[PDB]
Amino acid sequence: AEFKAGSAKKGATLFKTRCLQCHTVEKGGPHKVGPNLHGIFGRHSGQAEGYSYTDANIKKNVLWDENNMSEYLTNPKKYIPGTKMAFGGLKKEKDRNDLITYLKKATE
Ligand code: HEC
């Protein structure tokens, strides 16, 4: 139910196949369709500098941690109604744990 650390190696592969199309992770990385994700954890939503968010994403004002990130990625539009992230989600809990384990380090 809660987040448990997993395989960052698998998480990186998940990011390439599922996220890299719309996202980058390094500091100073370019925005694409979606925002650069550097410094995302321990930060309130809508605060990637340079990126223009929806009202939905800003109004949600979620302080991103591993658990709500997992809930978010299960079904983005369910968690933040009106968001323009055209992504259906990661339904498998193992995938979400793996992906988030990678993200926490890659956006550190
Ligand atoms: C497009 C094809 C996307 C894919 C695939 C993924 N994401 Fe995304 N994401 C996208 C957009 C356009 C946005 C902004 C939505 C808005 O309402 O403005 C997002 C947003 C996020 C966020 C929130 C960032 C914030 O600062 O609040 C996160 C944390 C995020 N995306 C993560 C993420 C992950 C982990 C993905 C794959 C595993 C992923 N996204 C795919 C566009 C797209």
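The count begins at 1 with the first shown residue.
According to its header, this structure was worked out by X-ray crystallography, 2.7 Å.
A Cβ is built for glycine as well, from the same backbone N, Cα and C atoms used for every other residue.
Per Swiss-Prot, the features are:
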- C19, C22, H23, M85: heme c binding site (BINDING)
- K77 to R (Swiss-Prot position 78): Loss of methylation by CTM1 (MUTAGEN)
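Checking the recorded positions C19, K77, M85 against ligand 1 with a 6 Å cutoff on the Cβ atom leaves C19, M85, in sequence order. In terms of local Cβ density within 10 Å, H23 ranks first among the recorded positions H23, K77.
Around the Cβ of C22 (heme c binding site), 15 further Cβ atoms fall within 10 Å across all displayed protein chains.
Counting every protein chain shown, the Cβ of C19 (heme c binding site) has 19 other Cβ atoms within 10 Å.
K77 (mutagenesis position) sits 16 Å from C22 (heme c binding site), taking the CA atoms of both as reference points.
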